[PDB]
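Have a look at the structure below before the remarks.
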Amino acid sequence: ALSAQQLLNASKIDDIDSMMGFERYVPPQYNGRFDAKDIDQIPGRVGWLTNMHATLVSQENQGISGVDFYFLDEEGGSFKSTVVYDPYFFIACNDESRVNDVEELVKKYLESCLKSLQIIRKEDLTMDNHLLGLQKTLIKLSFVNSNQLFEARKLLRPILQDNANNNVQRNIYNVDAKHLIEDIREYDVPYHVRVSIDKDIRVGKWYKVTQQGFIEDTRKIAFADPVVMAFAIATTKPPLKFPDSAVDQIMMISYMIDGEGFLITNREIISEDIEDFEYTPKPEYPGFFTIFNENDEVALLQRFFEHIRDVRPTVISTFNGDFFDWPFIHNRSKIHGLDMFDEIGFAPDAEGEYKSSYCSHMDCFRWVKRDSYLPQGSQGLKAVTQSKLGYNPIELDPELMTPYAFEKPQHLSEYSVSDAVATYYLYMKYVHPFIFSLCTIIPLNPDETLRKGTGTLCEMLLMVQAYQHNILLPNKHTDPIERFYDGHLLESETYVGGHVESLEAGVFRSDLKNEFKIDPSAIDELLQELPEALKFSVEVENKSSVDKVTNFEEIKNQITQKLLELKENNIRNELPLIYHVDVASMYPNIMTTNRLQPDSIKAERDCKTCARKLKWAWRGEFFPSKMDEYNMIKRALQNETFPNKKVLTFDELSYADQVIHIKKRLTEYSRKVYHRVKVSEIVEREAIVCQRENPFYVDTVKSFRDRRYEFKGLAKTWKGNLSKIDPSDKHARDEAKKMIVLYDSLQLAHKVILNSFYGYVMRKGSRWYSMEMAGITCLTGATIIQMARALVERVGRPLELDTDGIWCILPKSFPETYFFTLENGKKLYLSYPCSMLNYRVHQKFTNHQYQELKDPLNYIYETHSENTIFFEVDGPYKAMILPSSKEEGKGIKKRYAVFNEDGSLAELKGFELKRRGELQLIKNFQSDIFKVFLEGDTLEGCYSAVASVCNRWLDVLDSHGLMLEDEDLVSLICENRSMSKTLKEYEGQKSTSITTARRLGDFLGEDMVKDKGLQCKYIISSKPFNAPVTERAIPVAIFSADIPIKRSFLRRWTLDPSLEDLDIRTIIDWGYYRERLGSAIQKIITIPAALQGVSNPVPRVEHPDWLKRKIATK
DNA sequence: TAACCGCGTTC
DNA sequence: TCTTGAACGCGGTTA
Ligand SMILES: Nc1ncnc2c1ncn2[C@H]1C[C@H](O)[C@@H](COP(=O)(O)OP(=O)(O)OP(=O)(O)O)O1
Ligand code: SF4
Ligand SMILES: [Mg+2]
């Protein structure tokens, strides 16, 4: 069957890898001991593992499944070895009495696929008394191949759906072996992952291939060096349109190999014989490119395909090559009669992405999207290169590439080549070390470590831990389709997340005095807690003792001066310090403090201080209908013929689509009757957390957090090295910076995976699901951060607060940073505002019930006090600009701008210029104003220097843009906007992006709006009027097209049949665009100035009504 | 006015 | 088949 067509395919693959140099090496036979202390005398071959692929092999009739491992040896060659391992899953029963009887049933019903049967015990944390050593008995169903495992799984799931569904009734006045199968387990594990876990094999490690298995060579830890190749293509699309594979040609293909770069050209579209040249933006990224000037598109592709075979790459890297680059090559190779699989070994898979067997295809766009921590507006290759590579790649309009093929091709080749050097060094500096080091710990291959969701990565890490501790894997979670509460059907239940608040707004600077009204009782507490808060810092936060200090009383008196000095002067006016307090890896440390894991959340029925009762906050959004109502609409629905995708009944439907209809018909009934559709209620629930459960989950979080803490630490050490270096030595400074951009990206690359251990608990299909633990983690974080704000509020003023961070000001007379001294010829760091917080969270949040198993054989536990929740401080900063809302008594959260002592921009957040695709004028306005919030010498002087830039930008919108040129206009007025889906999935929804897409469709043709993610760049129109903005967006692209279609389309949407004008200035509603500018100046300039006591610096933007009335009263 | 949506941020 | 979470700003429609 498919074993036959699956064993044919391997032949093909087996021959491809041999063509690309991957011999199938079988180790010599060895009748000796499986020694580990010396692997040198055991005969075999050493290799650095570089890929894995599940395959189907034959002896030495149906296939026996296994994994092909691709190696790079130390002699400079390569080989390939295979392991065989029986796929398997388990069966669980109700009655341990009858365990041997159902095994008899399994052997006979699964006769055609079962290979072996076994009775296995595993620890199951679902089970009473499992912490005393009790285990659960399972039946292990091994198989030959994975095609037979699937057959058996399709033979039992019928039984599983009888043992629950019904129960036939016969003799009403009155046990089968089939009803003992409670469930199957570990049935949905992918085969290649099952092998790497059970055999403890990872890509990026060194193994000595031997007859009895792979032996990890603990000696060599450093990676080997593959042969890397990155490439980017250039095409010849039509003007105004994205390239199509059918017609469009292929001008060039640039690529790089192991540090030497190459370029091949198509002379039927080009026009010159480009000569060998150099392009290195920085001396660290060489780019000497030798060009292969070829004639036709076939000579192109045939030289590319032959060069790959001549270099044997183990990794091909691209940039959005799975959605464009590769897929075009295949369609233009088929168009010219070639087989990519037969020539290179690449082909698309079930997900549409391109892969091979010997060569991992690394699409850099997936590391940038997932691990770069860059905003979506910075995920193009240019923004990525400036951010991560430290130079500017050459930009070129897409609508000038194919003309400049004939026009000026020696610059076109520089674009071609710049995209390659960007892609090659981006991969070599960021993608290669991150992904391959991630394969060291995560049991997948490079092209899957690169593409899986971060939640799935966490699932993989937790499975290795569950397997090595002999823990039975829970099945994948399935959400209940119907859930109720007090008689109402619910729309969405959730917990309340973190705590966000904006408190003050405006400008604050390290040289402009501020007013601090201080609570004396607050300092009185700081007075009492002071002796123990310093004993805190030296012990908990530095791992030392006050016995070794030389100056504890010397500094304790030193800082009690500055606090008692303030005890008298409650009201002061001094320069402020701008500081930031944020706890390091909050939610992970909240979890590892409270021993929080999903299996630790028990009930009353799952059970002297082991149970730790913690509180979370449930939030439900339910309909305002009762079940009498709910019952009434189901009867109406039952008398309706529904389509089949000829017409079926309501009960013949799928239950999932039943609720869908019910919800859509309860959608409108509940509204017209019960006045609304969503009613919100939040109840604070309590849950217990066993402090003695198998800590396999929380130990995976602690292990991964510790793995990130080192990178986050090394970055700080190199930050100080950059401080203590002369402001000139080029190499030095550069080197530092280079290292601090790598170690910040790396620690941030671990940041999302680390925090995905908390999100995994709520993920759809999670094996370890529990709404309780995610809610407990958030409310603990909320209560911690609100306790911290209540303290700083009484001694300074916090400006903004989010989840675990607090921006604040404190008077300059407040104690800042001191350093303890030891008799070791060393010193210890202390910043009092951090420690005063950390002492008091270590007094109201430590876990005095943390129990750990300290002798397993006798099942003894021991209690201690664990808490790893520390604040960290960054600063002091020079300035911070916080906007304010256009409504009364309301700031705005999640956006501000801070500035380093240097004047450099430290952090800018939330605003429109960072966001992907807003309107460029607002983006250009914002990238102009925050900089001149640093000029001037008084506050009201600041707001007027910034007002100059505000009025100059208003002059552009007030003068109808007649100062900007007819080409520098269209970009400053553009509004580029992405559409997550395709048009027909938006029917019923009317936005500006919607109509721009439909208008761009019947102009350029339906080929423009085929795939999703399309960029709706448009302008708002003046005509028609007395109408919505929704029905007024004009696709900006028409203005470069042909005049009659210009007038035809524009006249249709303007409702004016006369072609009065064709200029952008004619149709654009300037009153709209100046109102969107007026809102920006209100939020960032004037309203902030008012609340700081400065009259309107830009009186051309008018204060809102409520603030005028508030000004008149004062 | 206020609820509610899509998008893309900040956590 | 594959799949981290919630809170929020802002423009825009809808009730
Ligand atoms: N992608 C995310 N997914 C889930 N939770 C997140 C995410 N980002 C931030 N958070 C949640 C969990 C965080 O611990 C918590 C605080 O975020 P944040 O302070 O920015 O980083 P962090 O506290 O986890 O590490 P650190 O502060 O050292 O950079 O909010
Ligand atoms: S809290 Fe105590 S009684 Fe309850 S399950 Fe855990 S160990 Fe058993
Ligand atoms: Mg934090």
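Residue numbering in chain A adheres to Swiss-Prot, whereby the residues present occupy positions 31-90, 111-224, 233-665, 675-712, 719-1187 in order.
Quick check of the header: X-ray crystallography, 2.7 Å.
From the backbone N, Cα and C atoms, a Cβ is placed for every residue, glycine too.
The note that Swiss-Prot attaches to the published mutagenesis A:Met644 to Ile is: In POL2-9; temperature-sensitive mutant. Among the mutagenesis results in Swiss-Prot, A:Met644 to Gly has the note: Increases rates of C-to-A transversion substitutions. The residue drawn here is the original one. The note that Swiss-Prot attaches to the published mutagenesis A:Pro710 to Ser is: In POL2-18; temperature-sensitive mutant.
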Least buried by Cβ count (within 10 Å) of the mutagenesis positions A:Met644, A:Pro710: A:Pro710
Å between Cα atoms of A:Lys719 and A:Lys712 (gap: 6 unmodelled residues): 9
Distance bridged by 20 unmodelled residues (Cα of A:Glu90 to Cα of A:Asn111, Å): 12
Gap-flanking C-alpha distance, A:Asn224-A:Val233 [8 residues absent from model], angstrom: 12
Rounded inter-Cα distance in Å - A:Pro710 (mutagenesis position), A:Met644 (mutagenesis position): 50
Cα-Cα span in Å, A:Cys665 to A:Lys675, with 9 residues unmodelled: 12
Where A:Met644 (mutagenesis position) sits in the secondary structure, as DSSP reduces it to three classes: helix
